[PDB]
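J.: There's a structure below that I have some questions on.
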Amino acid sequence: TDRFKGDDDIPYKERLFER
Amino acid sequence: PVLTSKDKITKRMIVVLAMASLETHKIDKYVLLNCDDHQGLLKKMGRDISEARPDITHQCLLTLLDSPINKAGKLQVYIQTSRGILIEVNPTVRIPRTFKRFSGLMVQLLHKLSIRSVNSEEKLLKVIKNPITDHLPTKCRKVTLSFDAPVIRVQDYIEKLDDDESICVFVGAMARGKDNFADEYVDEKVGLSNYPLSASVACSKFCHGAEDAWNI
Amino acid sequence: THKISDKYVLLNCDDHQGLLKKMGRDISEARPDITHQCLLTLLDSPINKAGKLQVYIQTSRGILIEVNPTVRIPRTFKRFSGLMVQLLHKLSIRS
Amino acid sequence: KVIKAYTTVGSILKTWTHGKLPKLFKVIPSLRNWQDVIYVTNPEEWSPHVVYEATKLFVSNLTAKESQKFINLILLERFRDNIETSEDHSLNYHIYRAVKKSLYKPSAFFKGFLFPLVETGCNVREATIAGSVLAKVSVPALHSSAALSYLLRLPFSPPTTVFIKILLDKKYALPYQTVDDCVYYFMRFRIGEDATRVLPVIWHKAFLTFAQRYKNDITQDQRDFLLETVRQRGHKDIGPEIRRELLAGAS
Amino acid sequence: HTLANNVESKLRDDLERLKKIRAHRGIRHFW
Amino acid sequence: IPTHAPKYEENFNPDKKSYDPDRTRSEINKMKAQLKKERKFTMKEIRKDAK
Amino acid sequence: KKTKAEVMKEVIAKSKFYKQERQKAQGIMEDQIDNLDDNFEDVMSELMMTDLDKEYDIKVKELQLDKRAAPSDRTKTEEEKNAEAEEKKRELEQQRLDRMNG
RNA sequence: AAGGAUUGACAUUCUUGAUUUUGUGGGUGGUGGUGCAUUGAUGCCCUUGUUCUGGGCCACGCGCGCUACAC
């Protein structure tokens, strides 16, 4: 159910690496 | 037969791209806020993640270029931002197609504040002040695009209003939320079709209702 | 799609001065934005929600793509560009 | 002679950044020769970090005499050199939080900073900065009343008017001494300094912000000379609001 | 589990030893 | 009609393999491909200098 | 080369700042460990063993003896009072309507 | 509330003294930009900025055979 809300962002590899 | 706001007699269809989101920022250089191009700026600003989208009004170029009523001339587009700013467009602007050139057309919001042409006789984009009702025609219908409003065919809705001298439609060009119904102008909301339509397809459905009502 | 040396892109009118002129073609014909904004309109139309429509596209290079009604095409442009790169090279996209 | 590691202390505290302090320079209160030993450290050079922690320890050992010993000779004028040499006039958060740690001991803080800041070199821009950093943080109440007393008996300078204006939008609960001080401030501005000076909008807003609610110890002859105050000094923004506070105040 | 990993790393050290005993190279050929 | 979101990797590259989220199975696949090409090249070279 | 310029210059000045801060902390530590109680040699050889202020203290003590107060907290107009009254009325009426509806 | 509030702590035990301390309430917080003469309640956007920890490189292709995957 996406009523114009847009499919979400997926985090980048380096952003997930910085953890 | 070009149409500015200053000939309030004649029959017009006014679209108000309401609660838009096009907002400028200072990085020497000047950017505007997209959800896609920067998210850490949204998080540091503390904004909501989702509603930094000028993609919606850039997709709602299609009511400006909805040809069989715009090439008849009978349409006019105003924009009102969440920043309270009213932008007029002229009904003969050939809007930039791509979003990078629309991103480059931030000089209207930051620097130039009213654009001329290359021969520079008629103004295209304006940063006029609120309300909308004063710039509307004399008689003007009172319609916002909701979802849980009663649904009606916009053909019959425009047809039964014999000469109300215009039809104004406040369309919320936001990602999520709720538009200003009881705040400014609209006492009744007309709902479009049974599904939660986006802003662009809501504008296109109403524009094509105007086409087949007024015989293109 | 095209290579940069390291990177793959979808050919725009704006990601290059003359990648299209090095490939021979002219820059005015590299417009994926308009099939993007058609695909958005068709898949936000109410007939697609009611389930009386499906969208086939065919590239000028002769590649036929079937587009399900159930897809959520991304709203900005370069998200659609990164979708089209993987569609054109993996020939399939899952949910 | 002194034990003379103070070359090393001055060299590190010229561009001190972060960390811990030499404990001879921490127990410099409990040694009898603090001014005579800083006179041979000679820190014309400074780090803003050691300005902050040194004025913390200097509050921990300041009285009237000690405040005269250190703060009224080189550190107040070092603040003055900082504001004049800052070309955009950006007195740093270092200096400001040094002042806010400095404002604690109220015993002779008048002669600590407010007596030598009306010496020379105080313009209206430094004045609104100093009134802002005074109105930011905690203040002694009775010494604010005494400060309004002596700074109003002091000669007329627009730095002192914006000082007293900030001290009256402090929104105090006013003693009789300061109310009588303000009615002789009106007796001080008469045909006083009405023919020798003219008073524009800043002086106007100063006494209008006085008359906002500073009226609850006022009898009718005081209402009468405030009435002819505004009748003499008629601006555009006086009529309804000062007539309203005239009909609003009590004895 | 990681036994495959370690026997494989010793296998390729065996193979690089084998190459360097003779006169071989890495990837160097020309299209 | 229900509406699913499309799964795809960002900055796709076909020549590189897919980014597996396990560093001990992508590593064994990498080093299996590495031993296969180096073993093939090695024994090709030793049989042709034997020839 | 632009990113290497930024990275190289920032790493160079960062190592300079780290070396300077380590040197200053080492100077503080060594000067402490050679001058904290090692100044007990100089602690004995070289030793050292208001009218306007009284006016200000007099005004302070006089306000401490007798004072008075200030009415109430503010000064504003009845037009602003009517604006805030209609604001509180509209907010509470819409809040009661929302509580009725849900 | 010195018959002890808070300040400086020689790791527990003494060198500061009403700045108190706690509640009850409550003012938003201005080191700001932009015409005017170069100090002038000026239309129009912000308040709740200091010190250390920052990186992937310019699993090779083609191909025959075999094997998966279909009420």
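Chain B is numbered as in Swiss-Prot, which gives 29-55, 63-251 for the residues shown.
Cβ coordinates are placed from backbone N, Cα and C, and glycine is handled just like the others.
Among the sequence features in Swiss-Prot, the mutagenesis site B:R88 to A is noted as follows: Loss of substrate rRNA binding. For B:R88 to D, Swiss-Prot lists a mutagenesis experiment annotated as follows: Loss of substrate rRNA binding. No effect on growth. Mutagenesis annotation in Swiss-Prot: B:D90 to G, described as Loses its exclusive nucleolar localization and mislocalizes to the cytoplasm; the structure shown retains the original residue. Looking at Swiss-Prot, you'll find the mutagenesis B:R129 to A noted as follows: Loss of substrate rRNA binding. What Swiss-Prot notes for the published mutagenesis of B:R132 to A is this: Loss of substrate rRNA binding. Summarising the annotation, Swiss-Prot assigns S-adenosyl-L-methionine binding site to B:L180, B:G207, B:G212, B:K213, B:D214, B:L227, B:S228, B:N229, B:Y230, B:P231, B:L232. What Swiss-Prot says about the mutagenesis result for B:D214 to R is this: Almost complete loss of SAM binding. No effect on growth and ribosome biogenesis. For the published mutagenesis B:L232 to S, Swiss-Prot gives the following note: Almost complete loss of SAM binding. No effect on growth and ribosome biogenesis. The mutagenesis experiment B:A237 to D is recorded by Swiss-Prot, whose note states: Almost complete loss of SAM binding. No effect on growth and ribosome biogenesis.
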J.: Counting Cβ atoms within 10 Å of each candidate's own Cβ, which of the mutagenesis positions B:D90, B:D214 comes out highest?
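T.: When each Cβ's neighbours within 10 Å are tallied, B:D90 tops the list.
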J.: Would you mind pulling the longest C-alpha to C-alpha span across B:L180, B:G207, B:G212, B:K213, B:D214, B:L227, B:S228, B:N229, B:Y230, B:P231, B:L232, which the record has binding S-adenosyl-L-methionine, in angstrom?
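T.: Per the listed residues, the maximum Cα distance equals 19 Å.
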J.: Can you give me the same-chain residues 6 or more apart in sequence from B:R129 (mutagenesis position) with a CB-CB distance under 8 Å?
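T.: When sequence neighbours closer than 6 are ignored, B:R129 (mutagenesis position) has nothing within Cβ distance under 8 Å.
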J.: Sequence gap of 6 or more, C-beta under 8 Å: which same-chain residues meet both conditions with respect to B:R88 (mutagenesis position)?
T.: B:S49, B:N69, B:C70, B:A210
J.: Do you know offhand how many angstrom separate B:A237 (mutagenesis position) and B:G212 (S-adenosyl-L-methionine binding site) by C-alpha?
T.: 16
J.: Hey, does DSSP put B:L180 (S-adenosyl-L-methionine binding site) in a helix, a strand, or just coil?
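T.: In the DSSP reduction, B:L180 (S-adenosyl-L-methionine binding site) maps to strand.
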J.: Near B:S228 (S-adenosyl-L-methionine binding site), how many other Cβ atoms are within 10 Å of its Cβ?
T.: 19
J.: So if I measure Cβ to Cβ from B:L180 (S-adenosyl-L-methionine binding site) and keep only same-chain residues at least 6 apart in sequence, which ones fall under 8 Å?
T.: B:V204, B:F205, B:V206, B:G207, B:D214, B:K224, B:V225, B:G226, B:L227, B:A234, B:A237, B:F241
J.: Across all chains shown, how many C-beta atoms besides its own are within 10 angstroms of the C-beta of B:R132 (mutagenesis position)?
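T.: Result for B:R132 (mutagenesis position): 16 neighbouring Cβ atoms inside 10 Å.
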J.: Under 8 Å Cβ-Cβ from B:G212 (S-adenosyl-L-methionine binding site), six or more apart in the same chain: what's there?
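T.: When sequence neighbours closer than 6 are ignored, B:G212 (S-adenosyl-L-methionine binding site) has B:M47, B:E86 within Cβ distance under 8 Å.
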J.: How many Å lie between the Cα of B:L232 (mutagenesis position) and the Cα of B:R132 (mutagenesis position)?
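T.: The Cα atom of B:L232 (mutagenesis position) is 23 Å away from the Cα atom of B:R132 (mutagenesis position).
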J.: Can you tell me how far the Cα of B:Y230 (S-adenosyl-L-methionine binding site) sits from the Cα of B:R132 (mutagenesis position), in Å?
T.: 28
J.: Give me the Cα-Cα distance between B:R132 (mutagenesis position) and B:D90 (mutagenesis position), rounded to a whole Å.
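T.: About 12 Å separates the two Cα atoms.
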J.: Provide the list of recorded positions among B:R129, B:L180, B:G212, B:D214, B:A237 whose C-beta sits under 8 Å from chain C at the C-beta level, in sequence order; use 'none' for an empty result.
T.: none
